[PDB]
Amino acid sequence: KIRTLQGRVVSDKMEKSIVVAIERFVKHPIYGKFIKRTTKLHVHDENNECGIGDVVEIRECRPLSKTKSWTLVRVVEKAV
Amino acid sequence: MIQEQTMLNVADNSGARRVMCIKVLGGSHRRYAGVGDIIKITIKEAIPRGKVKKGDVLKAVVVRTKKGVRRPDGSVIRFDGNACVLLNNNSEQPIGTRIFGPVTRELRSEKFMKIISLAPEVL
Amino acid sequence: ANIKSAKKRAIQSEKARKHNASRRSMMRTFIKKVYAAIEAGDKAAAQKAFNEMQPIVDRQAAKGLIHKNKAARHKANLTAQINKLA
Amino acid sequence: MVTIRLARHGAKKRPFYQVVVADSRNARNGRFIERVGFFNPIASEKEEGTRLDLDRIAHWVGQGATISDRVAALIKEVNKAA
RNA sequence: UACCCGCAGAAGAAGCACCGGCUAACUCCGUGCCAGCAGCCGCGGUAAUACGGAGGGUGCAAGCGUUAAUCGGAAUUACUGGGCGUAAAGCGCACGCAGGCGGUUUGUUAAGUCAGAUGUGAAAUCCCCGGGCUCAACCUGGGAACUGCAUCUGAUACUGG
RNA sequence: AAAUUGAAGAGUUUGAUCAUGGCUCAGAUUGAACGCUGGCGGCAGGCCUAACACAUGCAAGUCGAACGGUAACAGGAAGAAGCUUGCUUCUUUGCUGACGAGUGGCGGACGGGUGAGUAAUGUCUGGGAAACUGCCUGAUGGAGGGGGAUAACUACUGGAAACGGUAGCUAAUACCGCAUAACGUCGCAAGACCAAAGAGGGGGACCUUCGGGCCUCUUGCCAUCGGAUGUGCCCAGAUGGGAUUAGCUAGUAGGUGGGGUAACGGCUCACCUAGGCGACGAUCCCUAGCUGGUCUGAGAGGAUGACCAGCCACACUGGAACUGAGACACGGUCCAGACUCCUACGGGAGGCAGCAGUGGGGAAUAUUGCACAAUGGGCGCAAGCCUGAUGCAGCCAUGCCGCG
Ligand SMILES: [Mg+2]
Ligand SMILES: [Mg+2]
Ligand SMILES: [Mg+2]
Ligand SMILES: [Mg+2]
Ligand SMILES: [Mg+2]
Ligand SMILES: [Mg+2]
Ligand SMILES: [Mg+2]
Ligand SMILES: [Mg+2]
Ligand SMILES: [Mg+2]
Ligand SMILES: [Mg+2]
Ligand SMILES: [Mg+2]
Ligand SMILES: [Mg+2]
Ligand SMILES: [Mg+2]
Ligand SMILES: [Mg+2]
Ligand SMILES: [Mg+2]
Ligand SMILES: [Mg+2]
Ligand SMILES: [Mg+2]
Ligand SMILES: [Mg+2]
Ligand SMILES: [Mg+2]
Ligand SMILES: [Mg+2]
Ligand SMILES: [Mg+2]
Ligand SMILES: [Mg+2]
Ligand SMILES: [Mg+2]
Ligand SMILES: [Mg+2]
Ligand SMILES: [Mg+2]
Ligand SMILES: [Mg+2]
Ligand SMILES: [Mg+2]
Ligand SMILES: [Mg+2]
Ligand SMILES: [Mg+2]
Ligand SMILES: [Mg+2]
Ligand SMILES: [Mg+2]
Ligand SMILES: [Mg+2]
Ligand SMILES: [Mg+2]
Ligand SMILES: [Mg+2]
């Protein structure tokens, strides 16, 4: 039972943290067009191994800071 | 020791905050009013929704002064500023319904009994 | 207060308040002695002080003045630090 | 605690009770956990009038749910009926 | 109290709006661009079914009208479901970032999309078939519905990588 | 078997026409009002406005089976007598049925009211992990031996009242040591450390200091691990409008460590890094409790959030914590503000958005009623007591349905 998210690294500046963006398509409730929506998550990156632009697999965990409730599971693709 | 032009604070909930004395009542060429004395006042500042308004012309009784009051053994009671209680122009009875700060027993008149009862403290 | 028991409750809660205050102030005192030893670098004074503190953070927990977890952290925390020095 | 009791629905002069398991503090006709029977005191008794899921009642008792005086009666009455 | 029996006598119990077209219901008298009506059109200066009274009639009925108020009809904000030459509507013209969209083949992925399974989607309400108050409103059993969300496992044509 | 299997158009621009386009009507619906009129009943609804202000009653108590106890009333009693010799009244003594005031326990965090605030420490949907949790419940063991107090009361005394001041004096399931101490907490471990309370019902040999011992059962108390219920916390999506608001941010975003909470966490502090948010609408401004659902529509939508139920928020206004399992407390406390009431003038007291009721505002919305008989809540072993929850009744054609 390993619920997980996949997204790409938009910021790697913070010490041991990263900002990840999860993008998805969604049907528009009224006009039916499929629209891009993005969800940015502050995620934990102990060891700072995640570079900007990387594609990373993340999971939900307990609060790590005022805004971090997610941590890194592993890198998928890097340095496009 | 209040005269024309003197400014007084206000020791009630009439809504007035600053009043000017424009007449010392009670005699020709009378110079000063003190605790217990009635004055004519204009209102120079009042709160937004009170019983009176800026520029209204009325009476007031002085209840605290810097010059103070002498008591019969020689004593003095002085206050850090001058305050008064607003009075109806005709009935010379209090406009407000509450009194703030200390007053003195010199007010014990038939006329000002209501002010000493309401006062937090009586000296 | 207006109701008969409400009056009584205010009286009882004040008594309890002065009871709890007294025991609580005592307890923090004995906790503070340990942190003071630590900040002066003495193993013995700090271990000694920890031993006096132990039974009373435990007891005040049993007595509901504090919860069990609070008593534990205090013991955990102080124990961590004193060991880290001597 | 958790209690099994009658929440009074129906209409004026025509009471109809819904047997419910609930936190005893919630209002009588308010929040409940599980519905477990009903009780019509005005049933013609030509057909039905009192129905209890005794299996779930017992399950809740087994976990410490208490029982109304009136539900305790219904249960003895229904146990007698069959 | 519900309900049942007895007594007296039709005895104590009918009003409101409307009748020119839209709109079911027409005549006379009074008035004369006055007094007045009027949801919209529009009635009123000597035959006014439109004003006001009357008789007659129409529609409702312990209510009937007027006012207020939401949605409907309104495809009149148009996703379903509209338009821009002359009716309201093409920016005076071009370049262009963001954005939207993107020719054709293979492989890959499996987010969109599709399938299945599981959990959840409180009860009441709505709907269906029953049950109980003399009926109905009302009360109530069971169902169906909650067209949604989430997890897992698949499918890979189309869209995305 | 059945359970969205449903959809209308008319008048009005023109001399007339077709198109365009607005206005208007037929329909359902309403917490309605006003005008005319008005018989009965069943069920429902009833301040939409001023989260304006409130006189009076009532809305939270209960347990003598925790405790010292008697002041009321009720008996009982050696002994006083009513004495007309079994009927009795009072002096007495808590002897007991009870019970005012007091300590103590459990409840005053529920039930009930409101929608001001809040575009998010909210709600709805769906998930998480770091937690506590009275009463009820399963499991296993404790429940040993002590100590110093105190209200009531007594004496003296201050107040107009509210409510106090001295010194006495005493009980407990009030309060504190000491012992005991693991499947508990801390610790790698070795070890170290933590609790408690009695009260009743009945009784066979047996007997005393006639209190009871002792026998027995009920019940409460302590510890630990669970169950159930409740609650706290975290993430994602959704949940109003405005750019005639485009930049916002120093506890700010993250890191380390100390502190802190029941618990994760910039929750807090120091130090360090310089981040974090934003055109996928941040910031600022306006408005607003959210939902189930309600009304309308064939539907998709539009409008809406009384009555019922779920969540939240508030309790005169602003702030605060104390007690407690739970509150930052609707009829608790403290401070400040606004306001009102009492006063013998020195000082006191209170908060209907609980149920009635009053003034005010308004086009407009009810009785200062009966009962705990029923359901349900609090306390109690129970009997029972309390319950403006609730069940009912009154008022109004306000609506629905039935009948005259
Ligand atoms: Mg720490
Ligand atoms: Mg016709
Ligand atoms: Mg007419
Ligand atoms: Mg004519
Ligand atoms: Mg209308
Ligand atoms: Mg439309
Ligand atoms: Mg068009
Ligand atoms: Mg041409
Ligand atoms: Mg044109
Ligand atoms: Mg052009
Ligand atoms: Mg393949
Ligand atoms: Mg029938
Ligand atoms: Mg049904
Ligand atoms: Mg059902
Ligand atoms: Mg449902
Ligand atoms: Mg492709
Ligand atoms: Mg014409
Ligand atoms: Mg009338
Ligand atoms: Mg009624
Ligand atoms: Mg009211
Ligand atoms: Mg008593
Ligand atoms: Mg104790
Ligand atoms: Mg010990
Ligand atoms: Mg003991
Ligand atoms: Mg930390
Ligand atoms: Mg508001
Ligand atoms: Mg209500
Ligand atoms: Mg109401
Ligand atoms: Mg509700
Ligand atoms: Mg407050
Ligand atoms: Mg506490
Ligand atoms: Mg609250
Ligand atoms: Mg109140
Ligand atoms: Mg009026």
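Just so it is clear, chain A uses Swiss-Prot numbers, and the residues here are 4-83, in order.
Per deposition record, X-ray crystallography, 2.1 Å.
Heads up, the Cβ atoms here are built off N, Cα and C, so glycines get one too.
Quoted from Swiss-Prot, the note attached to the natural variant A:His31 to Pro states: In neamine-resistant mutant nea301. Within the same chain, residues at least 6 positions away in sequence whose Cβ sits under 8 Å from that of A:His31 (variant position) are A:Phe37, A:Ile38. In the three-state DSSP assignment, the secondary structure recorded for A:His31 (variant position) is coil.
Contacts of A:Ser68 (variant position) defined by a Cβ separation under 8 A and a same-chain sequence distance of 6+ are given as A:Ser20, A:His45, in order along the sequence. Annotation of the natural variant A:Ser68 to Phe in Swiss-Prot: Prevents 30S subunit assembly at 42 degrees Celsius; the original residue is retained in the structure shown.
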